[PDB]
Amino acid sequence: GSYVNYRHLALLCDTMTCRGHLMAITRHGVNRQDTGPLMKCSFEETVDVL
Amino acid sequence: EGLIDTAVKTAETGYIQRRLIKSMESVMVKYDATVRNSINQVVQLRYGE
Amino acid sequence: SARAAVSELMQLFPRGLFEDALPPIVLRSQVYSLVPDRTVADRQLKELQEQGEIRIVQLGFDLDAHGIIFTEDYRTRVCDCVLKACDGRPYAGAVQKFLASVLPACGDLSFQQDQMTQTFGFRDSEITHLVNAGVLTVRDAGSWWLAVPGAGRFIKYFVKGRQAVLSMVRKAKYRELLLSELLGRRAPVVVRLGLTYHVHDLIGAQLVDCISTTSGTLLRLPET
Amino acid sequence: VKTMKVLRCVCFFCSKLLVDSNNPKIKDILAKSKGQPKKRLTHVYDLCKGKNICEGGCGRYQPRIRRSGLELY
RNA sequence: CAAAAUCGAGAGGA
DNA sequence: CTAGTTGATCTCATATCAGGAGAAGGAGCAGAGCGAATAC
DNA sequence: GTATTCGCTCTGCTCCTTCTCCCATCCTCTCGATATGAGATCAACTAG
Ligand SMILES: [Zn+2]
């Protein structure tokens, strides 16, 4: 019965399919796109990234 | 049962919150009125359609 | 004399197949084929190599593979092709220095770092220049063999041709075959260098038994 | 790991690429991966892992390396 | 004129 | 110019089970297709 | 001279084994464990 606006759900879905394949919200999908090294090292798995 | 539930849900939900935040954080509405990420690619031509 | 034998064998080389980029190459084993006295063959080849008419290069595909090349074909083809394809890129000058200084001086098969660093004042940068020229290849850390640019194509064709010829002898009856029969037979497309060339190589390395019969010299595979 | 990968993509005896640069299979990899050296190099690896011979090269068996601990066999 | 370590274990609080 | 002193520095030497999930690499099998090769 | 094989290659499919990363935030407290000198060089004196 809860409620959440639609803008937020749409933004999450569109972020998560914006590259043409399904992107997982994990170090496998988030940390493998082209975000540049420093943000990647911040999220997870620092040593390998740098 | 109720006590253990309250005491064992929290870790996983916290992980999900962290993971989503790091996923989406840098998307923002621009002066073009578009929505874009840090890399400057389009995510939504207008916020929320 | 070995000098003649290398001359005739060099004639058999199909230069057109390698678009005259590679100088003609003769394998020491083939020199043994035309000169049965193996020891005299080796002594006279050493004689020639000392005189500076020919170079001997470790082809590597077999530990006993030493290719024999006239020095002038080597110089001509390397200068022409390397400098042409490499006009401007730096190692042209280094290779020029190498051909001018080392090759006339020492005909040795391998080059060790100390010699080039001291006797010839070559630097690490220039040695890398040569290595990228194809002129040197790594024996060990700080050791390199002389080499012909582009030899890989010839090596591949020679290997496949040798194994094909050996297979053809194997599939003949007895595992035997007469030399005239082999030479007259239509060469497989794999055998790109010509059959006489490969036959001499097989005979010289004792891979095939040469039996002089009333009908000629028969090829038989030694029992393995 | 990067060392192993660069080795497995060059000639252990003559020190250059097992595969040629001008082949379409690598030219299209270059065209596809611009600004993505990770994807470039991984494409070159998965293309070259099937190569087992150095073939204007040195034509010698390039050994299937392995690792145990900190060591390369 | 700034004086007062680090590392592990345990028990707690919201 | 030129012999004598002082300190700093350095060397040697003494004994006595109730994780899991996902990626990567290699393994073994399976058949397709093409070079030559027998053979009708 | 073309079937016909056939062996060899060349993918390439599964299938297993290996390896490597991750696990809510913030805060208070207690308790236990974790040399000595002879000699030589050298440089700055320290004077003649
Ligand atoms: Zn090589």
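Indices start at 1 and increase along the chain as displayed.
For this deposited structure, the header notes the method as electron microscopy, 3.3 Å.
Cβ from N, Cα, C; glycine included.
Over in Swiss-Prot, the protein carries these features:
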| type | residues | note |
| --- | --- | --- |
| MUTAGEN | C:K156 to N (Swiss-Prot position 186) | Weakly impairs DNA repair |
| MUTAGEN | C:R170 to W (Swiss-Prot position 200) | Does not affect DNA repair |
| MUTAGEN | C:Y174 to E (Swiss-Prot position 204) | Reduces self-association and DNA-binding activity. Increases cytoplasmic localization |
| MUTAGEN | C:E176 to K (Swiss-Prot position 206) | Increases cytoplasmic localization |
| MUTAGEN | C:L218 to A (Swiss-Prot position 248) | Increases cytoplasmic localization |
| MUTAGEN | C:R220 to A (Swiss-Prot position 250) | Increases cytoplasmic localization |
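The shortest Cα-Cα distance between C:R170 (mutagenesis position) and any of the mutagenesis positions C:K156, C:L218, C:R220 is the one to C:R220. A count of other CB atoms within 10 A of each Cβ picks out C:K156 as the most crowded of the mutagenesis positions C:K156, C:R170.
Around C:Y174 (mutagenesis position), taking its Cβ as the centre, 10 other Cβ atoms fall within 10 Å, counting all chains.
For the pair C:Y174 (mutagenesis position) and C:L218 (mutagenesis position), the C-alpha distance works out to 11 angstrom. C:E176 (mutagenesis position) has its Cα within 10 Å of the Cα of these mutagenesis positions: C:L218, C:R220, taken from C:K156, C:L218, C:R220. Cα separation, C:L218 (mutagenesis position) to C:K156 (mutagenesis position), rounded: 28 Å. Long-range neighbours of C:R220 (mutagenesis position) (same chain, six or more residues apart, CB within less than 8 Å of its CB): C:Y174, C:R175, C:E176, C:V208, C:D209, C:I211.
Filtering of the mutagenesis positions C:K156, C:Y174, C:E176, C:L218 by Cβ separation from chain D (threshold: under 8 Å) yields C:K156, ordered along the sequence.
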